[PDB]
Amino acid sequence: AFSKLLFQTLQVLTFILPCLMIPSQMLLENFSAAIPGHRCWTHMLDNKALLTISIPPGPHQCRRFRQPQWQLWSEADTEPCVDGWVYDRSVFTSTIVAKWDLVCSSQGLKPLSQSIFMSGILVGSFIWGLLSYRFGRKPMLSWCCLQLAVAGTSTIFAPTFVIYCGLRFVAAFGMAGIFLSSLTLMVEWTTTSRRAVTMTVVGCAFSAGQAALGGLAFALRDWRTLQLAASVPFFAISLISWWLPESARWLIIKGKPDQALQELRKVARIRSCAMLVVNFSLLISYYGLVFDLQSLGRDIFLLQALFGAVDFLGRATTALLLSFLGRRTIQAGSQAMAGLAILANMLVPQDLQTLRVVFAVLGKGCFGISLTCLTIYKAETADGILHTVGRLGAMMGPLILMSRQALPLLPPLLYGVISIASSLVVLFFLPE
Ligand SMILES: C[C@]12CC[C@H](OS(=O)(=O)O)CC1=CC[C@@H]1[C@@H]2CC[C@]2(C)C(=O)CC[C@@H]12
């Protein structure tokens, strides 16, 4: 009935801005932490032929000859870089991976930074939920926008990796409160019919945001400038999040009808197990793909933009596909297709870059088709549990990438096989 009792155009807009800058802040470490060509610092090179004698074949990116082989050997003439590394600055002027030597034995620290962020989202989305009964949606949006801004601008002045990772947890903690408050305010200040559409617009804004990261990165190579450009813009959103009025529904349930009466006046003046397995799988493979842009194709800038774009195309195709097929076949088929695409990429040769990029973009699009279909199917307690499982999956997606050291193919094989397995679960244990 509250839909009946019930500024929407303006509100969604005051929200397109945070939604356009959120993907940049989550998927920033694909460009700020990119891995540049690295080699051992050798006395013969930093104090073309000199490269060979100083550094063995693989130029190996982790070890160097103790004594130069003017003979050009045994693995015994190799020593780990005791003196450090010399990173290439041709493509990436500055990356965190170069600042805190996140290479070789530490190559897993980059995927962990991306999972500390994701955990910071889970722990945050949980806490902000508890504090939701006590504090309002608008104050929480405004604070969480400032928290993200302060912490995000602050990371540029972080002296050690621990502090960087810690200040990315705080930024993610804040972003969780932004996701919650934004969605909750928009849903609750619109009638139930327009609830869907509004969500489609928010989803499109996120897709444009992913695309825009590729562009922002193409312009701002320095990691410090990229972090400021993806964090500072939040201070403004915090100041422009004041006009948005507090959720009337919250006020009434809270107990304050007089305050609720004022805002409305102003606006006017203006199965479970199968589901969990699918939601975990989609997001443990999605996040794996979106956090591993460099392993997919060599051009990361094009790839991020294309990923953001293939989401819009997918949304639009989804409808026609659903016009003929069903919410179950589409989901399973799309998931299977995404897994197959991830498997194809690992197999496709490095030389054929266009093919590798095409398969990755097909994978991202297909994950988008499955995540759209799942949402419709999901709604048609449980939602909260699923989201908690989905967030856990997104925190174990960037973590499987830590295993690349041991088995390079482990990451793509796991994303592929898990996706294909969920495809079967959707097909057998989900109705229409
Ligand atoms: C799933 C996706 C789009 C991709 C984003 O991935 S990201 O990490 O690059 O921001 C995350 C993201 C966050 C919110 C999601 C959105 C897709 C559309 C969703 C499911 C709705 O209808 C309501 C909430 C929306």
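All positions are counted from 1 along the displayed chain.
Every residue gets a Cβ built from N, Cα and C, even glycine.
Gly209 to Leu, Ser or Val (Swiss-Prot position 241) appears in Swiss-Prot as a mutagenesis experiment; the accompanying note says: Strongly reduced cell surface expression and estrone 3-sulfate transport. The C-beta environment of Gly209 (mutagenesis position), restricted to residues of the same chain at least 6 apart in sequence and closer than 8 Å, consists of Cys19, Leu20, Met21, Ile22, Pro23, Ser24, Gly308.
Counting only same-chain residues six or more apart in sequence, the Cβ atoms lying under 8 angstroms from the Cβ of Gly326 (mutagenesis position) belong to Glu432. Under DSSP, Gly326 (mutagenesis position) is assigned to coil, being neither helix nor strand in the three-state scheme. Among the sequence features in Swiss-Prot, the mutagenesis site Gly326 to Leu, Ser or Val (Swiss-Prot position 400) is noted as follows: Strongly reduced cell surface expression and estrone 3-sulfate transport.
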Modelling gap (10 residues), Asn47/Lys48 Cα distance, angstrom: 15
Length in angstrom of the chain break flanked by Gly58 and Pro59 (4 residues not modelled, CA to CA): 5
Secondary structure of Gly209 (mutagenesis position) (DSSP, helix/strand/coil): helix
Where the model skips 8 residues between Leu6 and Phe7, distance between their Cα atoms in Å: 11
